[PDB]
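Notes for the one structure printed next.
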Amino acid sequence: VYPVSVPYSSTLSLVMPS
Amino acid sequence: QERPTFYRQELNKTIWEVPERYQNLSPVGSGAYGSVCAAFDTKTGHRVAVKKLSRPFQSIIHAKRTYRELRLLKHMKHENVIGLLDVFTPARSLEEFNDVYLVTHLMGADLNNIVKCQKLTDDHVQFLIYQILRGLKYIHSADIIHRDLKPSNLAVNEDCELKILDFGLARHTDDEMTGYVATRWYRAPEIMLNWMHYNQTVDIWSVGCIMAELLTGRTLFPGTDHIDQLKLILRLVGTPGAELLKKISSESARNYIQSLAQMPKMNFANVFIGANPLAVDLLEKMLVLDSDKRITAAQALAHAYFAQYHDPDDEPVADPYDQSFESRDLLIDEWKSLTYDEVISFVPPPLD
Ligand SMILES: Nc1nccc(-c2c(-c3ccc(F)cc3)ncn2C2CCNCC2)n1
């Protein structure tokens, strides 16, 4: 079983690591 | 115009000699057979990644590898595939030609970084995989097979945009700095042992492995050897028929699987708990042992998981790409000379 990070329910950014 | 003014400095223990237009050089790690520095470009006003090849003409194998990367990079013109803003050398003639620098737009990270420092929503996954597939369509249209898609070869920025790089060879290796340990985890069963029977469908497997990992934050098949790798796979997709089991495995591996009891296919909705059922459904069409039954890059773009982004008009294809040179057996100075012709012939994108 692999439970997802953020459960689905009924503009996108990414944080750069440094 | 004519030749720019160069300046010199020491980064990663070697002289970097670059046009003055590139400033504030900062090392951002290794690339394939070279290493990469972030910079500011005073010409275009963008931040750029500059990769210096590391002794590109030291041997035949390397000289040919250098040619192969430049040719390829020159050809890739697509939003989701690394291409060239610039390529330069400080030499003024072929006789003093030893070093090759390659410049592209600066991407902040790759998916390895992302997956190891934050959780992704389903929206994040939708767009990220949408981009991988879109580029993959382009790459496959040119009769090119990537072979080595994995998180570290997918570069990303803060806006969640994505570009595919570092195309791999149809070759198995355990050499230094080739990424061989992680490549095994994303590699299609049919090419885990040899490169005799395969096609472009190998990349879609890879994509499936990557998608799952973006959803869960964990590597889906993190095997320790080829036997353990095949086990881990079959445990999910079910033991296959005997004809197919033999296409995708070695004598020893096959014997190990048979010394275990038949494994049933798992319902992917019970593995990936909390997943968007559209996400699961697509995974179910990527991760299949029968490569023919595997959904293609083209088709997957039309899947309902990407309803929010799909647009058949802005998902372009490529001019097929001429790989004949690959058949020639040349000398270092011979490859190095073709590499020079390509440096000189290079035309940059327009300034927009
Ligand atoms: N920061 C950044 N931005 C874009 C690409 C790279 C880059 C290059 C590279 C390639 C061609 C080129 F022309 C200039 C740079 N090669 C590997 N990588 C990174 C891609 C994955 N992260 C580590 C290596 N790095």
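We're sticking with Swiss-Prot numbering for chain B, so the shown stretch reads 3-354, in order.
Method reported for this entry: X-ray crystallography, 2.3 Å.
Each residue, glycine too, has its Cβ placed from N, Cα and C.
The active site, proton acceptor annotation in Swiss-Prot covers B:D168. Note: B:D168 (active site, proton acceptor) has non-local neighbours B:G33, B:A34, B:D150, B:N155, i.e. same-chain residues 6+ apart with C-beta under 8 A of its own C-beta.
Secondary structure from DSSP puts B:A34 (ATP binding site) in coil. All protein chains considered, the CB of B:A34 (ATP binding site) has 20 other CB atoms within 10 Å. According to Swiss-Prot, the ATP binding site annotation covers B:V30, B:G31, B:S32, B:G33, B:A34, B:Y35, B:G36, B:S37, B:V38, B:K53, on the basis of sequence analysis.
Marked as domain 'Protein kinase' by Swiss-Prot: B:24-308.
Within 10 Å of the C-beta of B:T180 (mutagenesis position) we count 16 further C-beta atoms, all protein chains included. Under its mutagenesis entries, Swiss-Prot includes B:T180 to A with the note: Phosphorylation blocked.
Around the Cβ of B:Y182 (mutagenesis position), the number of neighbouring Cβ atoms within 10 Å comes to 13. Looking at Swiss-Prot, the entry for mutagenesis of B:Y182 to F says: Phosphorylation blocked.
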Pairwise Cα distance for B:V38 (ATP binding site)/B:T180 (mutagenesis position) [Å, integer]: 16
Candidates near ligand 1 among the recorded positions B:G36, B:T180, B:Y182, judged by a Cβ under 6 angstroms: none
Rounded to the nearest Å - Cα separation of B:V30 (ATP binding site) and B:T180 (mutagenesis position): 17
Other CB atoms within 10 A, centred on B:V38 (ATP binding site): 21
Neighbour count (Cβ, 10 Å) for B:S32 (ATP binding site): 14
